[PDB]
Amino acid sequence: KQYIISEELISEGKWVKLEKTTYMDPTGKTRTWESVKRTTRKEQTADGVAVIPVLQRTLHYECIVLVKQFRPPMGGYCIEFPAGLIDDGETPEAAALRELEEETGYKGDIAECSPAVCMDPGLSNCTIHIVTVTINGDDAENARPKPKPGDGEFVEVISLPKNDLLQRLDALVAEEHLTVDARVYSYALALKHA
Amino acid sequence: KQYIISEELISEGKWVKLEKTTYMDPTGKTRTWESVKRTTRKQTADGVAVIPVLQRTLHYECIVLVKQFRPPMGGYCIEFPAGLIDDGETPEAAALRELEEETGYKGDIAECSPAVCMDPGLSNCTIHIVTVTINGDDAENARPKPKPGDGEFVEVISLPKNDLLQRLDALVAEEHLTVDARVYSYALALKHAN
Ligand SMILES: O=C(c1ccco1)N1CCN(C(=O)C2CC2)CC1
Ligand SMILES: O=C(c1ccco1)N1CCN(C(=O)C2CC2)CC1
Ligand SMILES: [Cl-]
Ligand SMILES: [Mg+2]
Ligand SMILES: [Mg+2]
Ligand SMILES: [Mg+2]
Ligand SMILES: [Mg+2]
């Protein structure tokens, strides 16, 4: 029933733009929305990937590998799944493995890859693939792994046991001003609810 | 170690603005980011999203979701019920109110997250994730009455919690919908648990 009628540029940065979206409502009435989009999406299935990296290690409980970074939009430190934008021509899987290695040092193995999922659909068109990757922590590749952070990337790795993820996150947020990512929180919640 | 030095308005609409953020990287080098922000926040967070567990005896427990046209996405999305928190509303009351408006269900608060970030590489947007149970055997939830305010057009989709990920993948496959990243993240962890 509903569809886009027109999209008029309001302001274009180097990385992000704002648009006035006109669309048809199901009553048959024209309405508008203020939409955010990135400037960087070309032919990729989505803007980015986030990685759910399950660290598996003999006689260890499975950990979820997370990263902590300063996020200028937020004005503070955030705890998230490893993530980055998909390079032109890169597959979501390759991007996930590459970002995981750059951000954490770990060399993972693909498990599964979501369809493109929307980050904040009342606000932006931005999308990701959520890529589950296992990390064989018994492999010597993954023994004492060096993050290879790109220019201006400053990332800390935090591995937390899957079996206590939510309480461990709640305890980190108790100790300091940091914000947990909604996707990480959502996944830690489901782990409790299951 | 990292922090915001200053913010420059680039463009301000009625609902969203774009800012150029100057911040200090951990080396002592000054860098910029194109930060997006809502103009509506006053509150704990911009919004709430509701994880609504519909519990009926002798049925599978379901997670109640909503399907809506999202103009920034150019299409239909499947999401947790959600909306912005009104001035002087608590995140709990916002949750029960949005849930009622969008689904017609009346629920009870189980738990409520701290403020969590929506897309921290892009925006300062935050929500409270509020887990809510719905006693689907109560008379008030028998023939649920959804009260859309002006311009909301919301279809309700309940899905069994025990097969949530497979049910969502099916809808994407069949209906050309975009699943929300938080919904998908939750659905993933229900499978990944134990
Ligand atoms: O443009 C926006 C907006 C919000 C975030 C980004 O853009 N709005 C939201 C407020 N309104 C509504 O809720 C629509 C009538 C349903 C009107 C349009
Ligand atoms: O301004 C933005 C941006 C992207 C989305 C919203 O704003 N960027 C992104 C890429 N940046 C880097 O990766 C710097 C090396 C740290 C430079 C500026
Ligand atoms: Cl529950
Ligand atoms: Mg990243
Ligand atoms: Mg990166
Ligand atoms: Mg809503
Ligand atoms: Mg509503």
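Sequence positions for chain A are given in Swiss-Prot numbering; the residues included correspond to 14-207, in order.
Method on record in the header is X-ray crystallography, 1.6 Å.
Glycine residues also receive a Cβ, built from the backbone N, Cα and C atoms like all the rest.
Under mutagenesis, Swiss-Prot gives A:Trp28 to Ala with this note: Reduces affinity for substrate about 8-fold. Strongly reduced catalytic activity and strongly reduced affinity for substrate; when associated with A-46. Counting every protein chain shown, the number of other Cβ atoms lying within 10 Å of the Cβ of A:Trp28 (mutagenesis position) is 16.
Per Swiss-Prot, the feature substrate binding site maps to A:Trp28, A:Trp46, A:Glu47, A:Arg51, A:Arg84, A:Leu98, A:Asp133.
Using a 10 Å radius centred on the Cβ of A:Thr45 (mutagenesis position) and all shown protein chains, the other Cβ atoms total 15. Annotation of the published mutagenesis A:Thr45 to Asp in Swiss-Prot: Phosphomimetic mutant; unable to generate ATP in the presence of diphosphate; the original residue is retained in the structure shown.
As a published mutagenesis entry, A:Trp46 to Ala appears in Swiss-Prot alongside the note: Reduces affinity for substrate about 6-fold. Strongly reduced catalytic activity and strongly reduced affinity for substrate; when associated with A-28. Around the Cβ of A:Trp46 (mutagenesis position), 20 further Cβ atoms fall within 10 Å across all displayed protein chains.
Per Swiss-Prot, mutagenesis A:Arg51 to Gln is noted as: Reduces affinity for substrate about 15-fold and reduces catalytic rate about 17-fold. If you take the C-beta of A:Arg51 (mutagenesis position) and look for same-chain residues 6 or more apart in sequence within under 8 angstroms, you find A:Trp28, A:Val29, A:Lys30, A:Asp60, A:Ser137, A:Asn138, A:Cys139.
Positions annotated as domain 'Nudix hydrolase' by Swiss-Prot: A:57-197.
Under the heading Mg(2+) 1 binding site, Swiss-Prot lists A:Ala96, A:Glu116, citing experimental evidence as support. Within 10 Å of the C-beta of A:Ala96 (Mg(2+) 1 binding site) there are 24 other C-beta atoms, taking all protein chains into account.
For the mutagenesis result A:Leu98 to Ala, the note given in Swiss-Prot is Reduces affinity for substrate about 6-fold. Annotation for A:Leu98 (mutagenesis position): same-chain Cβ neighbours under 8 Å, separated by at least 6 residues, are A:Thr53, A:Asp60, A:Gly61, A:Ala108.
Quoted from Swiss-Prot, the note attached to the mutagenesis of A:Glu112 to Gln states: Catalytic inactive mutant for both ADP-sugar pyrophosphatase and nuclear ATP-synthesis activities. Reduces catalytic rate 6300-fold. For the recorded site, A:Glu112 (mutagenesis position), the DSSP three-state label reads helix. Around the Cβ of A:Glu112 (mutagenesis position), the number of neighbouring Cβ atoms within 10 Å comes to 24.
The Mg(2+) 2 binding site annotation in Swiss-Prot covers A:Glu112 and rests on experimental evidence.
Annotation for A:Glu116 (mutagenesis position): same-chain Cβ neighbours under 8 Å, separated by at least 6 residues, are A:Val80, A:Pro95, A:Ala96, A:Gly97, A:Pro160, A:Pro162, A:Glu166, A:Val168, A:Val170. Among the mutagenesis experiments that Swiss-Prot reports, A:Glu116 to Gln is described with the note: Reduces catalytic rate 2000-fold.
Looking at Swiss-Prot, the entry for mutagenesis of A:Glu166 to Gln says: Reduces catalytic rate 120-fold. DSSP assigns A:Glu166 (mutagenesis position) to coil in the three-state reduction, outside any helix or strand.
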Listed in sequence order, the recorded positions from A:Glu47, A:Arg84, A:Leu98, A:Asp133, A:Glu166 whose CB sits under 8 Å of a chain B CB are A:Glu47, A:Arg84, A:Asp133
Can you tell which of A:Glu47, A:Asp133, A:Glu166 has the least company, meaning the fewest other C-beta atoms within 10 angstroms of its C-beta, among these recorded positions? A:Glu166
May I ask which of the mutagenesis positions A:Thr45, A:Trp46, A:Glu112 is closest to A:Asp133 (substrate binding site) if we compare their C-alpha atoms? A:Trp46
So for A:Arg84 (substrate binding site), how many other CB atoms are inside 10 Å of its CB? 26
C-alpha of A:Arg84 (substrate binding site) to C-alpha of A:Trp46 (mutagenesis position): distance in Å? 26
Under the DSSP assignment, what numbers of helix, strand and coil residues are found in the domain 'Nudix hydrolase' (A:57-197)? 36 helix, 54 strand, 51 coil
